[PDB]
Amino acid sequence: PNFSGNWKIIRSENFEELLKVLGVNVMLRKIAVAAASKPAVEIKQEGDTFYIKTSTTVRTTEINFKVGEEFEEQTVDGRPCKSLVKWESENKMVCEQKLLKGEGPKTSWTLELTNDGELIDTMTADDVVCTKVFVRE
């Protein structure tokens, strides 16, 4: 049940389409899905404490969180939110998000490890799901 490693993306599904239904303009959508925006994910897990750094060729962000403790981040389309991660099972965490200001779609994410050691990242906004899959370097 160790999420640690340097994760490289091998599958992405419904990502631009998710951005589309959220009203993200076509320019940014095309930016977000270019080869150059391919995310590399570095995780350090120490029990329930996580450091996750997501990096592309042009952007780098990090979240530090402990499961069960509220933290602040941003939704898929960059809106500040308060997040709370909970274990759904030994190999899967789920994060509920609540906008800090205003109203919006219901957004959440999940991270889970398969027994073949792939990392599955899902992002939901209301009734729309995007799935990405990573493997370790």
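Since chain A takes its numbers from Swiss-Prot, the residues it shows come out as 2-138.
Yeah, the Cβs are placed from backbone N, Cα and C, and that goes for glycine too.
Record features (Swiss-Prot):
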- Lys21 to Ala: Loss of ligand-induced nuclear import; when associated with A-30 and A-31 (MUTAGEN)
- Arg30 to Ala: Loss of ligand-induced nuclear import; when associated with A-21 and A-31 (MUTAGEN)
- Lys31 to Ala: Loss of ligand-induced nuclear import; when associated with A-21 and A-30 (MUTAGEN)
Helix, strand or coil for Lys21 (mutagenesis position)? Use DSSP. helix
Excluding its own, the Cβ atoms lying within 10 Å of the Cβ of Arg30 (mutagenesis position) add up to 17
